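Quick notes on the structure that follows.
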Amino acid sequence: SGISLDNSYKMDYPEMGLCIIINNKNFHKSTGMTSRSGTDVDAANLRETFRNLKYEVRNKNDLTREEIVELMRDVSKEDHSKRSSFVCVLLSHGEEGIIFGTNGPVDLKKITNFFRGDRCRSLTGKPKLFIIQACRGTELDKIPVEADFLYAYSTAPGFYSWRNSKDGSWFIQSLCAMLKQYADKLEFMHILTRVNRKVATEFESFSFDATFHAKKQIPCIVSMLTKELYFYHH
Amino acid sequence: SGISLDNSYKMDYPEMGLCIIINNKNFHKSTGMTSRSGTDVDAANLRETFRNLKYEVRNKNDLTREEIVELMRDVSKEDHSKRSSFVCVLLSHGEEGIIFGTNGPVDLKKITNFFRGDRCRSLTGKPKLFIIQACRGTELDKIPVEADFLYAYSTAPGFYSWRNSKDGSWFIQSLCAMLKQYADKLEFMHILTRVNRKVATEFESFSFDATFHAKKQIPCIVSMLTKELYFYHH
Amino acid sequence: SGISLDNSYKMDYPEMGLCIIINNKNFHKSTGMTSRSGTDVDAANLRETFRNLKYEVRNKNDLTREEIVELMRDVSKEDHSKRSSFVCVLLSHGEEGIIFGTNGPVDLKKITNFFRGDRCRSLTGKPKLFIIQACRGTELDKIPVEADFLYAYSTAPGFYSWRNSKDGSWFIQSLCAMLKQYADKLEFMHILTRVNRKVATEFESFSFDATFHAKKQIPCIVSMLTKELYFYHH
Amino acid sequence: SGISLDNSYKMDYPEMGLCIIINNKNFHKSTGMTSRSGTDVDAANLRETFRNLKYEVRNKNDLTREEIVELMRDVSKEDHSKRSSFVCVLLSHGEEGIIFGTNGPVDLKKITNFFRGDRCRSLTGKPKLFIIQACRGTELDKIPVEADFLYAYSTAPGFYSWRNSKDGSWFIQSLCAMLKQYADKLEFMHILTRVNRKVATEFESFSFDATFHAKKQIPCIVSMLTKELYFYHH
Amino acid sequence: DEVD
Amino acid sequence: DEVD
Amino acid sequence: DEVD
Amino acid sequence: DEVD
């Protein structure tokens with residue numbers, strides 16, 4: 001054959017892969033965590049968006065910390081040989097490096113470690129995308145086993161992340177809109193960059209509380225990918 | 001005029017901007033930190049690379065924690081009106097969120113905060129790139145004020161970063177090689193993705209100590225950029 | 001005079017000192033933090049307890065993060081020359097190293113730094129006690145400027161702290177009971193040790209949620225004191 | 001019998017218990033950690049001190065992170081039924097919550113968890129003392145499973161800890177001197193309070209480097225004990 | 001608008 | 001019983 | 001090879 | 001004097 005380049009991930013496997021959406025809206029009273037109004041809008045938006053990208057979407061609602069770990073463990077033990085990639089979307093409360101189950105926190109590392117290059121062989125060398133809509137603090141504005149991971153954080157390290165009770169979270173709203181408009185044209189990093197601009201320029205908080213009023217947000221793309229990622233092929 | 005798009009940063013200002021390289025090789029004996037053999041190779045490699053990109057390079061060697069803060073403060077107080085961007089390269093020992101001065105640590109946030117959109121107006125809306133060659137742990141393998149920042153980490157969160165005493169650090173070697181080869185062709189994120197692949201596939205540690213032997217590394221691109229970044233223009 | 005020993009703090013100054021009680025029960029809706037039912041019982045219990053110890057008690061309710069810092073700053077700028085010690089009680093939500101204002105978190109270090117030996121001279125060499133009823137995580141079960149500080153934590157590092165909506169928090173209930181019974185007999189560390197035993201043996205959570213049910217708690221005494229502390233004298 | 005009180009730990013078991021001393025002086029070159037000159041003085045001082053307290057001392061030198069965990073695991077699996085308490089002394093480099101093996105770090109929680117009330121039944125209800133001479137940062141100056149633990153930290157949270165190459169560490173020197181002089185007279189917390197005063201008043205660093213010169217230190221007693229602890233009995 |  |  |  |  002002619003000259004071959006390996007600058008982009010092979011996305012023409014029989015299946016694009018799984019898109020696991022963990023939508024946590026209602027939390028156990030004992031946790032003292034509020035209901036995440038609008039997250040259902042996000043979950044539905046994501047389901048539709050990734051459905052159009054040909055991902056096998058599995059929407060899960062209100063999972064405990066135990067259920068989250070078990071689900072991720074089970075998913076990581078599946079045969080992903082015929083799958084091009086893996087996507088996991090986490091919609092919940094959170095802190096830096098943490099995502100909340102309905103009854104308590106789960107270390108993000110715990111979840112992501114299941115898919116490490118040496119722990120999930122059928123996904124080795126394939127893009128593993130983790131999209132996280134959760135706060136990361138309280139501020140207001142052979143190959144490496146960690147390789148091939150992409151973390152699309154809704155907000156910068158140490159900052160709160162905003163969610164509108166009616167329209168859904170700023171990040172997810174923007175992500176879905178950009179994926180819908182550019183998934184068949186742009187490389188993923190460029191799509192996430194558009195998401196960054198959309199969130200940073202089109203949103204500002206409105207609150208009766210001066211402390212939380214007129215605040216801005218900037219998402220945070222964390223890439224350990226080794227190749228360009230296009231959702232389309234050939 | 002015809003249809004205009006604002007998908008990429010305006011890089012045709014009179015000057016590309018400053019490229020501050022903090023090269024810390026020798027540390028005060030009291031810190032107990034080893035000399036970073038090979039870092040001079042990195043500093044020279046970076047100076048040449050960014051020189052070809054038309055950046056105003058300023059190489060600083062062995063700066064104390066006080067000198068680092070003062071330098072960054074002073075640089076952030078300069079008039080960057082005619083500059084397209086800002087680049088700061090940190091070569092030193094480090095921990096997660098920390099970079100070492102010759103006599104002690106400096107919070108990376110401290111350094112980066114000087115360039116926040118509201119603290120350095122002449123750089124507001126312009127790309128602020130921080131390239132960090134330092135360990136991030138001990139594991140082995142209106143616009144938002146935080147917007148327009150790009151953190152090109154040499155290694156993933158919580159991991160050691162590798163440096164060869166003769167050839168320089170794996171990350172810097174790869175970064176410079178990719179910038180030299182693709183700065184006039186590819187968007188920055190795509191260049192950093194090539195850097196990720198180069199580091200992940202072409203390097204493996206060799207150590208007489210089994211604990212540090214045959215280890216791999218994957219860099220970590222952290223983007224809060226709102227537009228595509230091309231070093232070339234028009 | 002005869003042989004003199006300096007094993008215990010001089011507690012016979014004209015005044016025992018201030019006892020600042022920050023009682024945060026209701027938080028701004030935007031924080032998403034629950035109302036701390038029962039904390040008023042704690043605040044009243046503490047006021048009475050320290051009143052009997054002859055402390056100048058100042059009860060503050062629902063202070064924002066800004067108000068907390070300002071209060072502590074102002075208090076630290078007072079003339080404590082005629083005061084034997086200083087006590088600050090914090091009743092609120094919290095995380096490891098953090099205490100919540102009604103509108104957001106406050107670094108505990110921020111608060112305590114105001115009273116450092118070099119920042120509050122009228123308190124240098126005198127015992128500075130910080131009693132903290134707040135969670136420290138989500139787990140379930142010349143002289144040094146940092147010298148002369150005592151941190152009476154309600155729970156161990158990384159753990160939740162329990163509060164009963166009717167009787168008040170386990171720690172404060174126990175602390176007040178032990179101070180009432182032993183303040184005129186035992187040295188402070190021994191009193192706090194009794195508090196540890198009382199909390200560890202007399203309390204167990206009852207919850208309809210299995211995750212938070214039948215849990216235990218152990219307080220955490222952190223001492224940087226240089227002398228024994230007796231509330232009584234001569 | 002007459003009135004009985006349970007305010008102090010039963011220390012009249014056939015054996016006082018084990019005193020495990022992990023003395024790490026030389027570290028693997030790859031770690032980049034300096035040799036801890038003077039630590040042998042500490043190890044010998046501790047061995048003698050605890051020998052006089054009738055503890056079964058086991059001195060271990062230069063243990064890797066793997067060896068430390070294995071040792072602690074094995075020790076925690078021993079039958080401590082006839083032992084009154086347990087003492088573990090860690091002499092090494094460290095960071096907040098971390099102690100270094102000769103080839104890498106070990107989470108202190110990892111080590112201490114082996115002795116939790118539910119994991120080491122023969123030690124349940126007995127005092128478990130962990131004495132730690134290591135830095136905790138870089139600043140310069142049924143019963144709960146976590147119950148019955150005492151952490152005698154050489155320095156406050158976030159601070160460096162000082163060690164003299166000739167006389168040994170400030171903390172260990174002081175601890176041994178106070179144990180020798182007061183172990184047959186005072187309760188343990190009072191002994192540690194004397195240690196705090198000795199370290200805080202009798203030591204000051206002397207360094208050719210202004211950054212590390214004339215610095216002070218204050219140890220940090222962290223108690224989760226539920227009873228008073230006297231090394232002597234009947 | 002609410003925070004997560 | 002509630003946590004803080 | 002050395003770590004930073 | 002040295003730090004640990």
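Every residue number used here counts from 1 along the chain in the order it is shown.
Cβ coordinates are placed from backbone N, Cα and C, and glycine is handled just like the others.
Among the features that Swiss-Prot reports, active site is placed at C:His93 (among others), with the record citing similarity to another entry. All chains included, 23 other C-beta atoms sit within 10 angstroms of the C-beta of C:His93 (active site).
If you look up Swiss-Prot, you'll see C:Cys135 (among others) marked as active site. Listed in sequence order, C:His93, C:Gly94, C:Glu95, C:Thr155, C:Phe159, C:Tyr160, C:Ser161 are the same-chain residues six or more apart from C:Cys135 (active site) with CB atoms under 8 A from its CB.
Following the DSSP three-state reduction, the secondary structure of C:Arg163 (mutagenesis position) is strand. For the published mutagenesis C:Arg163 to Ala (Swiss-Prot position 207), Swiss-Prot gives the following note: Abolished ADP-riboxanation by C.violaceum CopC.
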Checklist entry - What's the straight-line C-alpha distance in angstrom from C:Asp141 to C:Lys142, 16 residues unmodelled between? => result 41
Checklist entry - Near the Cβ of C:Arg163 (mutagenesis position), how many other Cβ atoms are there if near means within 10 Å? => result 28
